[PDB]
2 protein chains.
Amino acid sequence: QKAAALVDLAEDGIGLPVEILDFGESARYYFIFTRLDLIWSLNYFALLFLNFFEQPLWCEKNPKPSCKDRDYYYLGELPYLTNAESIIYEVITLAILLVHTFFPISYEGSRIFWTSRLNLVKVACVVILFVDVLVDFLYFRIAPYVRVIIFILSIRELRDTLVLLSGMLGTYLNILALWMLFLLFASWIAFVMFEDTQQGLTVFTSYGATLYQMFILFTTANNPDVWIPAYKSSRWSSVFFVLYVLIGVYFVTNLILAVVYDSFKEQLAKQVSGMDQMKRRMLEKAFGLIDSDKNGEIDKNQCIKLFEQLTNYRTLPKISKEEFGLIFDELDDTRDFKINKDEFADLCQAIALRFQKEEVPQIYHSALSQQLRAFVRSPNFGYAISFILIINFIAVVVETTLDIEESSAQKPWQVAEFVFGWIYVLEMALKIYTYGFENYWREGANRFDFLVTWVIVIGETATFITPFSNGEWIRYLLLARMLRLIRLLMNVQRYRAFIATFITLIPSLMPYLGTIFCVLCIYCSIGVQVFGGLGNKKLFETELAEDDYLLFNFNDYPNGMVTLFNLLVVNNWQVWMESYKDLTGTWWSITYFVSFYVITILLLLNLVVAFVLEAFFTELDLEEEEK
Amino acid sequence: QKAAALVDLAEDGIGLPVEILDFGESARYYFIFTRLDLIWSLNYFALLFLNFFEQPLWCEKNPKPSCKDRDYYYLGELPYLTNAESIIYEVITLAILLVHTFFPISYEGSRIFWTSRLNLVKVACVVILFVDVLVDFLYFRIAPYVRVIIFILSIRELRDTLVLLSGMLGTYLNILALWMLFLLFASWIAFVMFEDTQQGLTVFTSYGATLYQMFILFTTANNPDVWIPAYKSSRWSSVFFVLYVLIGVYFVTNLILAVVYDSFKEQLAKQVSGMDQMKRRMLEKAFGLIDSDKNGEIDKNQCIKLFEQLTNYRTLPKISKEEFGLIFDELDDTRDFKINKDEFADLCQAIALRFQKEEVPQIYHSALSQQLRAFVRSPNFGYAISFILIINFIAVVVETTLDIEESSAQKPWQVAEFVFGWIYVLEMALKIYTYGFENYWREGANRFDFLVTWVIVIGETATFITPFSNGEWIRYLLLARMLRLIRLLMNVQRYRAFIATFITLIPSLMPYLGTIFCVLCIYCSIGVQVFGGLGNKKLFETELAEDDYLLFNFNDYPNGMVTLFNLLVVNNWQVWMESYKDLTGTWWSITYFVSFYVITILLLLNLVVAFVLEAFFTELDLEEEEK
Ligand SMILES: [Ba+2]
Ligand SMILES: [Ba+2]
Ligand SMILES: [Ba+2]
Ligand SMILES: [Ba+2]
Ligand SMILES: [Ba+2]
Ligand SMILES: [Ba+2]
Ligand SMILES: [Ba+2]
Ligand SMILES: [Ba+2]
Ligand SMILES: [Ba+2]
Ligand SMILES: [Ba+2]
Ligand SMILES: [Ba+2]
Ligand SMILES: [Ba+2]
Ligand SMILES: [Ba+2]
Ligand SMILES: [Ba+2]
Ligand SMILES: [Ba+2]
Ligand SMILES: [Ca+2]
Ligand SMILES: [Ca+2]
Ligand SMILES: [Ca+2]
Ligand SMILES: [Ca+2]
Ligand code: NA
């Protein structure tokens, strides 16, 4: 029915999904797009996850020519791949990819699909990846790059994050410029200051080297080491450097952060501005579908049925009656009952806030199940799982403390840990059964507990079909399933905002984190591509010592990934950068690390700082509002 | 006159000085307190600055017993002092101190002064310092501590900062507790994870050592080094540590910052709340002094004289007339003209914002000077000093570039640099003469340029009475006097907020910076007191190597000061902490460094972060308001 479809569009305004279609032809397109929305979700999340993982599992590129093949010399650690094996997965993921990327046409138009910049770029990368798999099939430099690109444009959350970044990138570049001025001036004045003195051994290459060292001091990664010769010369040399790390770290780095922060909050305000614009598009489509007379208002006899299927289909407001109309005219004192378009949306959002509790969506009998449903809905069940997890925790600390006491009662406790895993798979089956699959998926705690339970059960099939270190490690870890006991702390009035901010930050920071992860992966294929060596023997043991202890990496794609994590945490990065400089030979190999530090450290991480702060402030405001 | 005194109190409401006196007896007390306010300002800023500097120049304490006396063994660098010389300065500064600390009585009451907690603690430290100087005179553990304490309670700005810190300290302790929970849990799970594997060489002392290492990893100061054995064992060990530095650094450290931020803005809102309360106390004292009939309003014939001495004494509103009263009654259309107490303050603050331009406050003739005054007030003079500083800059880059080209035209340029110093002392004398001393002191640019000029002239007397490296260093540095050319950049619409935020941050961050500096000094007398050694020879060269290259310090009070700066910048701090641990011998010597890191790193520096951000946001808001 029209009114039914309208109520549906209203709960999609409240729940907030986004589609842009404008009709009996819009019904076939609606069936098509919803088809796409359900199955392609899991069967394609899997697909692009695995396809992106084909890049850290791919066969390296310097191993194709000389010399010795597959060794511990230049130190890798992951399984790699062959060409024959690589082609079959490149083809499979490329195929499911293709069918997805051309699917939208079925609910869009032909010239519409082919006029959308999104789909056009998606198919351009589709054909770059396809011609690649054809060449990697007959027998490579920009194959993984379309994997990470095609990944980042396959999840709307990372899409919109990248747009936000684009918006802040300009003013960000401005502050980067003023920053560059600071570094240049400080390098010139530092260098002209230590011109005819001992720190000619650290300002040897003069302004060229002193800008290098003043940059690495700007990141504080060499604070005591870099000016130790000058401190040895004079005591009062320090005055300079403490002046410079003072101004540069507490006066400069901070308001760079402030710049990225303000730019961020502005692009976010923009993003939710357009977001509310889309929700308005949907609710307005709806009321446009109830106002049959184009006058822009809806009747009593027309909104009693609309609120009727709202209260019947989505949420639990009240019941209509004869005092429904008598409360209508009694409330108005006028015999009109007409709601305009801009007040209807207000009604769907008042309903969206107060009345709204999205209800539960079999060829079976409730006969044998209606006891377990109503007794699992009892809070007694919640105290049951709570107490069960408590005793569980004591069990785990005893068993593990018996592998660290090395006594052998650890296995008698271990079997009980397995039977505890059984307890939890019971809780999962009875909970998913007694609430329904979608109502089970609606809460993040139950999503996580679900997938952790399923990792427990694949763990169980594996651990019992395969035959300790095969078991204790694969099962103690899921004590993270007791982590939900931390929600207890929110009952304390001191830590509510802390635990709450964190809890809501574990999802909301995930697109920004996945973004900086993809920047990592791109930089990783770059570094693998251009740093395949290790002059292995001499340039290595002369390059670094303890820093080659740290620098046995960057020659696999995983080694590159975790070395990029080390650069991410900033500690001792100039040994990776410095040693790869005196590995290649010229200075134009430092722009990898300066460019890295500047894209990820001054932009992305200042971004995540800003977002965490904004999340916690939001939290404090909500707690203020509840009272 | 009463009305005159009132207008005075109004401009002190606008300018915002603070006194709390409540009368012909309040006039003698007013003369007294103003006496104190002028001379004690310079002659006492000097005093407590020097007295505080008696602590880094004091004779050390482990040098009093054995063994070898005053050597390079255990490495100091500053002049020290003797007892005979120390006593005379302890006594002098203690004496001017005393006369100040008992001065307030003259404008306060006896039981009032002695009932104020401020003055009572001030005199308690007065007598602790005096009994000290008596003992240091006849022949020590808590002498410098009352120097830094007596310093921090001698400047209201640092006083109020410390109160703000007190206010945020509670909730700060709460987040510190939840943090401690994170570290403990992560240490237990990390340790039970690496229990029967190679990283028994890093989790040797078990939970005790693993909490140590997980703490130092929490500060990221050992990211690649600390888990390199486990990474050598398995590749998938990294997953743990990247998980942990992820959660701990981007999820935990950040919302700790957020906590200190919100607590800060709250205590600041409190502080300016009470501040406005004091300004209200002054303006209300004023209007209380004009409303002679206690009815709470002021007449026309009474506020025409009040606005009259406002416009005549402080600022430049308009002129009274017969159309002053005709504009009064013409504006009101009622023959009343009465202003209440709460609207009078509004009038003094509307005057304070729009009309307000505090005017210029000789037994001489303007005859010969009125040409230089009006031609220096011309902007042509501003373009004169601007161009002069530009050509000056080119001169300095040429001369200095000739000490780095080592050609000997550097001295011919150098004399011209001196004559440039002469140019600027001319600008200073003619500017201070043509604007007046107080109008010269009213702008921070002219305060700074004044004291830098005077350092140039003491430099000139010195450099010409003493006889290169005696000159080039002592004069090139004052090219910072051209630093004001950076104000030019504020004419660009991209960098206005940046340069402006910075410019206003060079003062506003100064009390928080001085605060963290005093925390440094206290920690410094602590460390000197308890770390006088260097088991010098063995425990040193076995303790540290490159880290003893860094650790030739902490055995003088300056060495302690700059080593505390190194700890402040956080880089490689665990070598100071670790080596001083295996110097003393037990683990109870790490609480110096954990306690340090926690008081200054998680509290004070998060504070200065928050304040910088708030300053820049304020700036953006003002630029928004001007349009
Ligand atoms: Ba020289
Ligand atoms: Ba030279
Ligand atoms: Ba070196
Ligand atoms: Ba109409
Ligand atoms: Ba619930
Ligand atoms: Ba609640
Ligand atoms: Ba080292
Ligand atoms: Ba074991
Ligand atoms: Ba063991
Ligand atoms: Ba070690
Ligand atoms: Ba930081
Ligand atoms: Ba009255
Ligand atoms: Ba001016
Ligand atoms: Ba202006
Ligand atoms: Ba850092
Ligand atoms: Ca390929
Ligand atoms: Ca209608
Ligand atoms: Ca003494
Ligand atoms: Ca009156
Ligand atoms: Na470091």
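Here chain A follows Swiss-Prot, giving residues 32-53, 57-173, 184-405, 413-518, 524-590, 594-686 in order.
Placed from the backbone N, Cα and C atoms, the Cβ positions cover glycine too.
Per Swiss-Prot, the feature domain 'EF-hand 1' maps to A:322-357; the stated evidence is sequence analysis. Cβ atoms under 8 Å from those of the domain 'EF-hand 1' (A:322-357) belong to residues 33-44, 47, 49, 51, 53, 363-364, 368-369, 372, 381-385, 388-389, 392, 395, 399 of the same chain, restricted to positions at least 6 beyond its ends.
Residues 41, 44-45, 324, 327-328, 330-332, 335, 340-344, 347-348, 351-352, 354-355 of the same chain lie 6 or more positions beyond the ends of the domain 'EF-hand 2' (A:363-398) yet place their CB under 8 Å from a CB of it. Among the features that Swiss-Prot reports, domain 'EF-hand 2' is placed at A:363-398, with the record citing sequence analysis.
In the three-state DSSP assignment, the secondary structure recorded for A:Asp454 (mutagenesis position) is helix. Around A:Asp454 (mutagenesis position), the same-chain residues at least 6 positions away in sequence with a Cβ under 8 Å from its Cβ are A:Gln461, A:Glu528. Annotation of the published mutagenesis A:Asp454 to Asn in Swiss-Prot: In fou2; shows elevated LOX and AOS activity levels and an increased resistance to B.cinerea. Strongly increases oxylipin biogenesis in response to wounding; the original residue is retained in the structure shown.
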Å between Cα atoms of A:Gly594 and A:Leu590 (gap: 3 unmodelled residues): 8
Where the model skips 5 residues between A:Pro518 and A:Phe524, distance between their Cα atoms in Å: 11
Straight-line CA separation, A:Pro405 and A:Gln413, 7 intervening residues not modelled, Å: 11
Gap of 10 residues [A:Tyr173 to A:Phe184], endpoint C-alpha distance in angstrom: 10
Straight-line distance in Å that links Cα of A:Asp53 with Cα of A:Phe57 while 3 residues remain unmodelled: 8
Secondary structure content of the domain 'EF-hand 1' (A:322-357), with strand meaning DSSP E or B: 27 helix, 2 strand, 7 coil
